[PDB]
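Asker: Input: one structure, supplied below.
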Amino acid sequence: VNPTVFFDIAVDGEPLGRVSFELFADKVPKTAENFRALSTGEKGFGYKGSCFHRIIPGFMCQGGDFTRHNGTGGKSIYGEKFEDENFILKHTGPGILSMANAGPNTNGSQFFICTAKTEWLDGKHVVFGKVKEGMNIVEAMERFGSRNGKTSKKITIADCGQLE
C-alpha cells in the first residue's frame, strides 16, 4: 500500500537512468504524501525539471529545490513549511530518503538520498522513504559531485511520477 515513485535522471541533458523509491506512508503519511504529490506534479508544481544541486561523494545527493535551483528555495504542498512528522525511521545506510530542512519544523520540498550510513542526522531530519530500484543510478550521480558539493555536470530530474 506504500506508494512508489520514480525519477528519470539526466546528466547534461543525456539520459542516465531511473531511480524508484518506496515512500513510507504507513509511518510518515504527511511527509510521504508531500513527496508523492511533488513527484506527480498534480498540484501544478513539483520536481519535474529540477536539479540535484548538492552532491557529496560518500555522503548524500540533495535535490528538490525546484524554485531557486540552488538550495535556497522549494516549497511543500501545504502552503507553508511543515512540521517534523516523527523520527521513527533512522538513517541506516545507502538509499535512505530524508527531508532537508532549515532547523526544527521547516520541511519544504528539498530532500536528500544517503549514499552511506549517516546516523548523526537521526532526530534532525525526517526519514520517509528508501530507494527501491536504481541505487546504481544514484551511485553514478554521486561521481559528478565534489568535496564542497558542487556538481561537475548538471544532474536533472528529466521526468518523474508515480508507479504501480
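Chain A is numbered as in Swiss-Prot; the shown residues are, in order, 2-165.
Positions of Cβ are set from backbone N, Cα and C atoms, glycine also.
Annotations for this protein, taken from Swiss-Prot, read as follows:
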{"type": "DOMAIN", "residues": "7-163", "note": "domain 'PPIase cyclophilin-type'"}
{"type": "MUTAGEN", "residues": "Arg69 to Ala", "note": "No effect on peptidyl-prolyl cis-trans isomerase activity. Reduced interaction with BSG/CD147 and ability to induce leukocyte chemotaxis"}
{"type": "MUTAGEN", "residues": "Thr107 to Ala", "note": "No effect on peptidyl-prolyl cis-trans isomerase activity. Reduced interaction with BSG/CD147 and ability to induce leukocyte chemotaxis"}
{"type": "MUTAGEN", "residues": "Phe113 to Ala", "note": "Reduced ability to stimulate MAPK/ERK phosphorylation"}
{"type": "MUTAGEN", "residues": "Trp121 to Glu", "note": "Loss of peptidyl-prolyl cis-trans isomerase activity"}
{"type": "MUTAGEN", "residues": "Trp121 to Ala", "note": "200-fold decrease of sensitivity to CsA. Reduced ability to stimulate MAPK/ERK phosphorylation"}
{"type": "MUTAGEN", "residues": "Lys125 to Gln", "note": "Acetylation-mimetic mutant; no effect on its interaction with TARDBP"}
{"type": "MUTAGEN", "residues": "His126 to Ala", "note": "Loss of peptidyl-prolyl cis-trans isomerase activity and interaction with HCV NS5A. Loss of ability to stimulate MAPK/ERK phosphorylation"}
Asker: Which one, from the mutagenesis positions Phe113, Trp121, has the smallest tally of other C-beta atoms lying within 10 Å of its C-beta?
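Answerer: Result for the mutagenesis positions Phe113, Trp121: minimum number of other Cβ atoms within 10 Å at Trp121.
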Asker: Taking Cα atoms as reference points, which of the mutagenesis positions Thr107, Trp121, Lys125, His126 is nearest to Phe113 (mutagenesis position)?
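Answerer: Considering only the listed mutagenesis positions, the nearest one is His126.
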Asker: Among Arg69, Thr107, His126, the mutagenesis positions in question, whose Cβ has the most other Cβ atoms within 10 Å in this structure?
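Answerer: Checking each of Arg69, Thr107, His126, the winner is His126.
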Asker: Sorted by position, what residues of the same chain at least six away from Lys125 (mutagenesis position) have a C-beta under 8 A from it?
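Answerer: Spatial neighbours, sequence-distant, of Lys125 (mutagenesis position): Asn102.
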